[PDB]
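Following: one structure in structure tokens, then a few remarks.
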Amino acid sequence: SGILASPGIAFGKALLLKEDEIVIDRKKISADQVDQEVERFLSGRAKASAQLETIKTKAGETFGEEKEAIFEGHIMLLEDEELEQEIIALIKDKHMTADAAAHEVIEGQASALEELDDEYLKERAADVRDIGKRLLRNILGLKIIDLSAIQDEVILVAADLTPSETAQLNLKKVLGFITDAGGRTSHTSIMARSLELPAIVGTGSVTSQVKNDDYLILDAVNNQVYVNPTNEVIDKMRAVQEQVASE
Amino acid sequence: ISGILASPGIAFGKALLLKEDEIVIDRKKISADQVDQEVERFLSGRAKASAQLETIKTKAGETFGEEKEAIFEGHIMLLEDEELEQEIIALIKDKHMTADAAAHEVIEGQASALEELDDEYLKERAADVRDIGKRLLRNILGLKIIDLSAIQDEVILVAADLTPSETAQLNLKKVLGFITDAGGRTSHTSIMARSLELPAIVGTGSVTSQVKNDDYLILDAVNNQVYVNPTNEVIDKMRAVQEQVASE
């Protein structure tokens, strides 16, 4: 399918992003527990802040100060003295688990910027949620992504990508992006065009039509994604289309 | 609509379809008295072709510069060849073949000779020879020869494939892009489009089956699509939205 965010072709295996779904616990805790969860939260926020602190820098050296400062405000929101008061209260006051309480707050903050049909405000609620997902994972002891982990040059396949993701992404080993996105103006599109790396974004669900490690070639010229082709289809793009650089 | 996206861009316009007046050769054997009208029928027929080629020659010049106009004197030297001429007249006099079928035997045979070597350039000359062949046969057959100089309105050129003799007489200020049933990424249609910075979805199977003449359509050469008679919503979805690639 496709919307065509960025021109180019690519040959490589697909790395399929898997994001551990998040089960928030609703069960009201006992007064006994109250302390433990306040610790769960403070401990979780302690790490999520730490991961955020290395991304700031990796967004920094790669993309510079414009980007390093998107990050300063990510941290500043996660560690907001008032939002802490709110999450903790729900623990002491309404006996909610840390993972359920923090969600309520962040969710209340992201969903309050979405009231306006403002593009940028909708972009903020997006990032406000990016930060909230993080925290819950850590609180939840669920496993964290970290894209610097890259071993192979791969064609990053995912549903969508956010600034926390594309910063730690090992640029000189990702051969393009394929997402279920929205695109043409989304962060993956503007991430690619700039990088001159290919990108088809408005996909319905490549995330279901591809599996991890499947070899494939992203067309991004005529807008086609070829999953596990025959060597002649390979032989085709291989240079037939791939040699669009000569002209 | 498919296409092999030879030329990025987006166009908004009425589709100008290029219906080719069908060429139907006469394989009947004339008698020894009809022999002389045919030499005439060929000769007059050939004169039109030259009249038309020397005008294209010039148009190609003023516009596409000297490289291309020089390419036309080549079409004229072929067409007005004294031996091909002598070989066509003889098939009429000795073999009693119609002016048209005769002309076709000689030129085609001349083209075929070039295609025996899988050589991209030779295969190119062979087409170019079949180009002149078609022009000579229509003119012999007294058929309609299209003057694309004659385009008055801005439009999206919808065709089977576009020939050098065709695009040279093209009023470039009014062609808004091209969609053909073509080959693509290297076809003349494609190289042409790529220079002028005119969009092109060229590998279509048959855009000449869904697209009728005078269909307002938008050619999404950003995302490989062709919208036939788009709803006012789909229009603004590109008209502004997708169309504003130019800004970025």
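Just so it is clear, chain A uses Swiss-Prot numbers, and the residues here are 3-249, in order.
Technique stated in the header: X-ray crystallography, 2.5 Å.
Cβ atoms are placed via backbone N, Cα and C, with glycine included.
According to its DSSP assignment, A:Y122 (mutagenesis position) is helical. All protein chains included, A:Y122 (mutagenesis position) registers 9 other Cβ atoms within 10 Å of its own Cβ. The mutagenesis experiment A:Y122 to F is recorded by Swiss-Prot, whose note states: Is not detected in polar clusters. Is completely diffused throughout the cytoplasm. Does not affect function in sugar uptake or interaction with TmaR.
For the mutagenesis experiment A:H189 to A, the note given by Swiss-Prot reads: Very strong decrease of the affinity and catalytic efficiency for PEP. Inactive; when associated with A-502. Applying an 8 A CB threshold to same-chain residues 6+ apart, the list for A:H189 (mutagenesis position) reads A:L163, A:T164, A:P165, A:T168.
Residues annotated as active site, tele-phosphohistidine intermediate in Swiss-Prot: A:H189.
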